[PDB]
Structure formats: C-alpha cells, structure tokens
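Please read the structure below before turning to the comments.
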Amino acid sequence: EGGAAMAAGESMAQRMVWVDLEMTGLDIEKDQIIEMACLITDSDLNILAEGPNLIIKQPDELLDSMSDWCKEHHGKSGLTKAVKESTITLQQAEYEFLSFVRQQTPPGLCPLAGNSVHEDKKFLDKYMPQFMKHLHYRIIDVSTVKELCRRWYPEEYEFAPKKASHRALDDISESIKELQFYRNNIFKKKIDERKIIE
Amino acid sequence: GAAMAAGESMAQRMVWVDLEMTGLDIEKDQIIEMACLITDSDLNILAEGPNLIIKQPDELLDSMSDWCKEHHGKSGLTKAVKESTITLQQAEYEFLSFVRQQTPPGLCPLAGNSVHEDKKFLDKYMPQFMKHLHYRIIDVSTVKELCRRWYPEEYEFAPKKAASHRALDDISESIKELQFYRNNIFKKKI
Ligand SMILES: [Ca+2]
C-alpha cells in the first residue's frame, strides 16, 4: 500500500543531516576541506545513525600557507598533523558520506542541519556536489535561532550551554544540545511539569 | 552605559535581501535583481533600500533554464534586464551606501528566505557590501522547517506568500512569515 510508504516516506523526509566541517580558511576559491563529520537525527533530534569522522589529506603547501589564526588553531588541535599523514581522498571521503546518507535519507528531501552551516553547504556545494545532490537545498541553522534568541530572549540566552571538542562529531552533539536548549526554553511549551498544554 | 544599550540596540538590527539569478550554477550564474531593507530586532522595518535590476550579458539570458526562462519571462523581469542601465558595480555601491548609514559595520546579519543561497552570490559578486555584514545569517526557511517537524498543526495556519513580482515585496512576505512563527511557535512572556 502507498499509505504505508507515505507514512514511512513522510517521516524520513523530516529527518536531518548533521554535519560539522573544518577548513583551511574562509576563501572558497583557495581553501579546502580537511575534516568532516556526519550524523542523522529525526524530527525530534534523536540520533538515528553516526556517520564517519574523517580527516582529508591536503597538500602541505596550503597548510603551510594558512592564516595565523588558522595555522595556530589547527596546530594545537593536532588536526594539521593528521591531515599530512591522512590517506583519504576528497571523493573517497565524499562517497563514504554519500553512501551513509543514502542508506538513511530519501534523496533530495532531507535538509542540511548544523551550526552556521551556510558555509558548510557553501563548501559542500563546491567540493562535494554529489553529496549535496542528495540533500534538500534548505538548511537548519542552529545559529539562526541563536540570533533570534539573542534579540528576543536575552534573559534565557545567559543560560545557554558552554563550549566543550576533540572531533567534529562532538561539535555536532554540542550543536544539538545547543538547539535542544532553544526548544526547551524559547519555543512554545508543549509539556507542563504534570499535564500537557493546550 | 545607556549608549552601550543603544549600541546593542543597533547591533541587533537585521539586513534583509532577496535576489533573482538566471540560475543556481554560481560558477556560471550572475545576479539579475536585488532589493534590500532594514529592521530593528523585533522585525519593525526602519528603512527600505532600493530595488534594482542588473543588466547582464544577453547570451546568458537565453542560456538560463526553462524554469528561469518562462518564470522570469512571465515576471516581465527578463524584459527589464535589457531595458536596465544599472550594472553590478554601481548597484553594489547603492546598496553599500544605503546600509552603511543604518547598521553598525559587520555587526548585523543577513536575513530572509534561504539567504544562505542569496549570500553565496553576495559573497562572490558583492564583497565590499558583504564586508559591512556579519558572517552569521538569519534564515526564516530554518524555523519553517523547524515549524513543520515540531509545530505542524500551527504550521498549517501558515499564510500563502502573496507571489510578489518585486523582490522588495517578497521580503514583506518573509517577515510576515517570520512574525507568524514568533506568535504561535515561540514562547510568550509576561
Ligand atoms: Ca528568494
């Protein structure tokens, strides 16, 4: 029956693809991608799968030509060291994600999720196009609600969680924890604590 | 101290835009129409920018998709492109001039419906303008997707975007949409 595929299809079309990227800089015409994580959640931000957490090999030239902040940032992170000794091609990494997201999402219906992802999509559109061809053109920006919280709910902004990490996969988990804080505190309450709300 | 409160009050103004390309192939597509507008933090419009139509080389206009051909052909917009005398470089200045007197430099974000795609062409074709803007954005298409999943009943009350033929009136729908999500999806305080 289609009514079952509809319920199943309409439920997967509400899932999100959560990514966290690290790059050599902000200039898309010269900078590249060096670390990418992926992860799938449902409409209520519950982990349905954990994608890989990869480090992409990039030539020593670009890393040696990175900005002070960038060359300093990724140095203490040790990520710069791993990039050189990495053996993961971009498309080899691009495909590894594409297979993961294909076995978990319908093609062209799920949106990109994550914190400040208008830049991640900007890079994935250029460098991982087959990946983006699977995803909806829209994004779920955890920072968009951070701004709307900053102006509309400054009181509860002070209680927002604090930073914490080691892998982009963890920066995803914090970004959901960030977004989950917004649903508990600034959106309309659906649940009293002991009835539910009208 | 009181000035730092008003300084914060200005740091929370938004910069609203909406563009119309010949296509989404950023490496081979250009901007064709643009409007701009400013609001305070609580979505009240403070100043409306211009609404300009950018002349673009003719071979590309008949090389854009049948969607872009028929739709912009039906909008009357592609006709105004040839009859436009505004280039990209002067258009950027007019928009850069407008916003500089209303918003603090680099403290205000882009806002609108899927502006992540409007910013992609602004990061490339209007960098002097984008320098005045914060790197963060405010996409109403993000809380729309959040409204579907979490508040689907109230999501059905969503108004129809009035199919505006001018990008400045398109924004009026986006704000009216965003104001909706605030009223019926965000927690009220008293
Ligand atoms: Ca638009």
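Sequence positions for chain A are given in Swiss-Prot numbering; the residues included correspond to 28-191, 193-221, 224-228, in order.
If you're wondering, the header gives X-ray crystallography, 3.2 Å.
Every residue gets a Cβ built from N, Cα and C, even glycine.
As written in Swiss-Prot, here are the features:
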ACT_SITE  A:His194  active site
BINDING   A:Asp47, A:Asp147  Mg(2+) 2 binding site
BINDING   A:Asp47, A:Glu49, A:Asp199  Mg(2+) 1 binding site
MUTAGEN   A:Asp47 to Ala  Loss of 3'-to-5'exoribonuclease activity
MUTAGEN   A:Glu49 to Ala  Loss of 3'-to-5'exoribonuclease activity
MUTAGEN   A:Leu53 to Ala  Loss of 3'-to-5'exoribonuclease activity
MUTAGEN   A:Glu146 to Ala  No effect on 3'-to-5'exoribonuclease activity
MUTAGEN   A:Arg178 to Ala  Disruption of homodimerization and loss of 3'-to-5'exoribonuclease activity; when associated with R-179 or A-179
MUTAGEN   A:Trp179 to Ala  Disruption of homodimerization and loss of 3'-to-5'exoribonuclease activity; when associated with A-178 or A-215
MUTAGEN   A:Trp179 to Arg  Disruption of homodimerization and loss of 3'-to-5'exoribonuclease activity; when associated with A-178
MUTAGEN   A:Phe215 to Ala  Disruption of homodimerization and loss of 3'-to-5'exoribonuclease activity; when associated with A-179
Within 8 Å of the Cβ centroid of A:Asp47, A:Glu49, A:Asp199, the other same-chain residues by Cβ around the recorded Mg(2+) 1 site are A:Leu48, A:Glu62, A:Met63, A:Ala64, A:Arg195, A:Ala196, A:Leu197, A:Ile200
Near chain B at Cβ under 8 Å, of the listed recorded positions A:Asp47, A:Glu49, A:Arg178, A:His194, A:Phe215, we get A:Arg178, A:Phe215
Per DSSP (three-state), A:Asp47 (mutagenesis position) is strand
DSSP, reduced to three states, assigns A:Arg178 (mutagenesis position) to helix
A:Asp199 (Mg(2+) 1 binding site) sits from A:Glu49 (mutagenesis position) (Cα to Cα, rounded, in Å) at a distance of 11
Among the recorded positions listed as A:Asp147, A:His194, A:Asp199, within 10 angstroms of A:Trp179 (mutagenesis position) by C-alpha we get none
As a whole number of Å, the Cα atom of A:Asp199 (Mg(2+) 1 binding site) is distant from the Cα atom of A:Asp47 (mutagenesis position) by 7
